[PDB]
Structures are given as C-alpha cells and as structure tokens.
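Peer 1: Starting off with a structure, shown below.
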Amino acid sequence: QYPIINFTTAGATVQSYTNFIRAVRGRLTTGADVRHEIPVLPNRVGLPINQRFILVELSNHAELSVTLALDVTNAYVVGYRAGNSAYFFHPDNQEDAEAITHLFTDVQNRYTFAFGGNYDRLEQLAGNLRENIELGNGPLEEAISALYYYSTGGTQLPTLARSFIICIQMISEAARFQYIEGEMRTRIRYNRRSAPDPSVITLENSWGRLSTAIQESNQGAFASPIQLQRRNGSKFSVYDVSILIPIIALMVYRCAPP
Amino acid sequence: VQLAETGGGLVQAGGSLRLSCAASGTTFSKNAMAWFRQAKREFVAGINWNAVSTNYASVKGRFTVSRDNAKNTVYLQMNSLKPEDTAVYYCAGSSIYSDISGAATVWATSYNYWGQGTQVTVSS
Ligand SMILES: [Cl-]
Ligand SMILES: [Cl-]
Ligand SMILES: [Cl-]
C-alpha cells in the first residue's frame, strides 16, 4: 500500500489546492537531499519498489473518483485506476515495465497503452497542443469525469488524452514548480480557466534541463544559460540557480550530491 | 488500418495450419494482438506488444501465437486440429493497448481493428 493523498475539486479553494500540492511534494521526496536549496527526488537506481510510487485520489462534485499513480523519481503520472480497471502509459524500459505491476494489483482489468505519457504524444491524440487546452478547477473537474468514464466505455481516446494533459499539468507540473502551482492558485482564485501561457509551457519543457544544469553547476552559475519565456512570451536567459529558487520546487536526480 | 491474412481452408485432423496476418498503417510493434473464432465469436489466443506475454482459451497445448514486429505480422500456429476447431478465424488488434491483462483480454471489445475472417474447416 503506497501513500494516498486525497483532493476534491468540489468546493476547491486556493488554500485546499495549495495544501494538496504541498502534501504531494512531501510524499515525493524526504527533502534529505537538497542542492542549492532545491530538493532532489529519490535516485531511481537502487530504489526499492515498495517506495517507488505515491497515489493521488481525485474526486469531484459529481462524486466520481479516480486514482492517479505518480513515480517518485520524476513526479510524473504513470497510470491510474478507475473502478475495476487500471491503465498505464507504455513503459520505456523493462525495469519500468516491472515496477508498474506493483500498482493496483486487485483490479479486475489491467491495460497498458501503446503510447507514453509525454506531451508530444498526448497532444497528437487529444488533437490539441497544451497552449490550446484550458486549465483550472473546471477543467480538472471535467478531466476527472472523462477519466472515470473511460473505464465504462463512455470516453473516447482524444478526450482521455486531453484529460491526462490537464491532470499532469495541475498535479505533476505544479508539484515540480512553485511557479506553476502559483498560476493554478490564480485560476482558482478568480474562478477562471485558461490555457497555460508561454512561461508555463517552457518551464514544463525545461524541467529535465534545469535539473541537470542546477546539479552540474559550478558554484551556482550555469555553464550554458537556459532560455525561458515570460508570461507574454518574451525571452530571457537564466545564468544562475539563485533566480530559480522561487520557481522550481523539485529536481530529478542527475548525480551524486557533491 | 489494413490487414492481410494468409492460411485457412480444409485440413484433416491431427494436422495443422498456420494463419498469418500482416497489419498497417499502425504501430504494430506497440499493439496487442489476438485471434478470435466464430460459429457461435470467442477468444482463441492473444499476445502483447513485446511477445513476452500470451494467453490461450480449449486450445491450450495445441495452438501457439507468434508475431514478428519487423514484418508487422502476427501468427497462429494450430496443431492437432479437431473438428470442433472448424470456425471462421479473425485476427484482431488494438492500436490503443500494448498489453491487455485480466478479464478484458478476451473481450472482442478490447480490440479496435479486425481482419476479415478465414474459414478453417477440419474434416473427420
Ligand atoms: Cl476535457
Ligand atoms: Cl519563469
Ligand atoms: Cl552546483
């Protein structure tokens, strides 16, 4: 039994979503390993399977519910359970292939998709890019519904792919970035929904690159600056870890702590 | 998706047939495949994307399922054929799932693409 964190979109407030994300982070990493003030996720290699995942239980005002499984190494969604079925993205190696069989063992039906959970593939299936897919409590509410109905036959592939894209960003990306968590709190605050702006999208795209640069950094300065975009799409470069401390909450482990 | 099947027809008993099915355009190496048969439409054999996991129905120890991802082909090798095996055989696939485990393996509904059937008739 992996740890379970419960969140409802019903009556969702800025605080309840903040408490939720805080708790998700708390389960992803012990915080024992920090590098330049930024917590590093457990190193995949050597990690015992009984520690490998956490579970995120999502429910809405519709009183439908689904269970997401997150990999503690990258904080990313690997699959989910609705009712008597579990569904998993295509594992990219044998060792990942084996890991997920420890998820949702008592379900009647077990499916592995032909596709992975990367944005490029999901976008192709959903028929839309991330920048065309709106985010907020309303979109999460619908995504949860689409995911639950998939197990009953009421959800088509394109809507499923779209719902993944919504959940991954509002949960995984938000746990990874305080900045992305912030934009979600803002949507909830004004009770609005909107597609993510360029600052959100480029962060998402850059998480692995920023994990590497921060961990390989000499003294906190980057050998290669990292270009990001602001909300308005204008471009600027990050030369130093100091400016990302407010931005990025967790990193994938790239190397030994020295 | 396009399918091309070979093998079928009349064979005697204790004798054998090989059914072959080529698929396209899809990503076949990523696709769960299955064989079904009718009279009277049920699951016969099925195989996952990497061919490390296979299921059989009545046919166990006789029929074996195989695939070559290089050719986008899936095979059914039928051995020790008995009159009760006479049926129309359909190759099925899923462009959605790489692996279908549990009950859903045998649901015709788990598979979103289907070849035309081939009559297989095993005489006494
Ligand atoms: Cl949706
Ligand atoms: Cl930024
Ligand atoms: Cl450093």
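Just so it is clear, chain A uses Swiss-Prot numbers, and the residues here are 40-297, in order.
From the backbone N, Cα and C atoms, a Cβ is placed for every residue, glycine too.
I grabbed these lines from Swiss-Prot:
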- A:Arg83 to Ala: No effect on the toxic activity but suppresses the vascular leak syndrome (MUTAGEN)
- A:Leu109 to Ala or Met: No effect on the toxic activity or the vascular leak syndrome (MUTAGEN)
- A:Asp110 to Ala, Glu or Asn: Suppresses the toxic activity (MUTAGEN)
- A:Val111 to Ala or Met: No effect on the toxic activity or the vascular leak syndrome (MUTAGEN)
- A:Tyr115, A:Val116, A:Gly156, A:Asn157, A:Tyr158: AMP binding site (BINDING)
- A:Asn132 to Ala: No effect on the toxic activity but Suppresses the vascular leak syndrome (MUTAGEN)
- A:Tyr158: active site (ACT_SITE)
- A:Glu212: active site (ACT_SITE)
- A:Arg215: active site (ACT_SITE)
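I'd like these features described in context: how deep, what's nearby, how far apart.
Peer 2: Within the same chain, residues at least six positions away from A:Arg83 (mutagenesis position) with a Cβ under 8 Å of its Cβ are A:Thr112, A:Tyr292.
The secondary structure of A:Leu109 (mutagenesis position), as reduced to three states from DSSP, is extended strand. Within its own chain, A:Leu109 (mutagenesis position) has A:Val63, A:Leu67, A:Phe92, A:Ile93, A:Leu94, A:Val95, A:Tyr115, A:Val116, A:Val117, A:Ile210, A:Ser211 as residues 6 or more apart in sequence whose C-beta sits under 8 angstroms from its own.
On its own chain, A:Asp110 (mutagenesis position) has A:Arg91, A:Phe92, A:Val116, A:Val117, A:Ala138 as residues at least 6 apart in sequence with a Cβ closer than 8 Å to its own Cβ.
Sequence-distant neighbours of A:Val111 (mutagenesis position) (same chain, 6+ residues apart, CB-CB distance under 8 A): A:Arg66, A:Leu67, A:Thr68, A:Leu80, A:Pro81, A:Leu86, A:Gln90, A:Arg91, A:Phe92, A:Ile93.
In the three-state DSSP reading, A:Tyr115 (AMP binding site) counts as strand.
Using a 10 Å Cβ-Cβ cutoff, A:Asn132 (mutagenesis position) registers 8 neighbours.
Sequence-distant neighbours of A:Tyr158 (AMP binding site) (same chain, six or more apart, CB under 8 Å from its CB) are A:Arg169, A:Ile204, A:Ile207, A:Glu243, listed in sequence order.
The Cβ of A:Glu212 (active site) has 25 neighbouring Cβ atoms from other residues within 10 Å, across all protein chains displayed.
Within 10 Å of the C-beta of A:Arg215 (active site) there are 30 other C-beta atoms, taking all protein chains into account. A:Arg215 (active site) carries a helical DSSP state (H, G or I).
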Peer 1: Neighbour count, 10 Å Cβ-Cβ cut-off, for A:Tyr115 (AMP binding site): what number do you get?
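Peer 2: Neighbour count, Cβ to Cβ under the 10 Å cut-off: 20.
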Peer 1: What is the interatomic distance between the Cα atoms of A:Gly156 (AMP binding site) and A:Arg215 (active site), given in whole Å?
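Peer 2: Cα to Cα, A:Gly156 (AMP binding site) and A:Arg215 (active site) are separated by 16 Å.
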Peer 1: Between A:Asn157 (AMP binding site) and A:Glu212 (active site), what C-alpha distance do you get in Å?
Peer 2: 12
Peer 1: If you take the centroid of the Cβ atoms of A:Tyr115, A:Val116, A:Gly156, A:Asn157, A:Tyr158, the listed AMP site, which other residues of that chain have their Cβ within 8 Å of it?
Peer 2: A:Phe128, A:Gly155, A:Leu161, A:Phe203, A:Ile207, A:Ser211
Peer 1: Would you mind reading off the Cα separation of A:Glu212 (active site) from A:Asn132 (mutagenesis position), to the nearest angstrom?
Peer 2: 23
Peer 1: Taking A:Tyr115, A:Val116, A:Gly156, A:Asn157, A:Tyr158 as the record's AMP-binding set, what's the max Cα pairwise distance in Å, rounded to a whole number?
Peer 2: 12
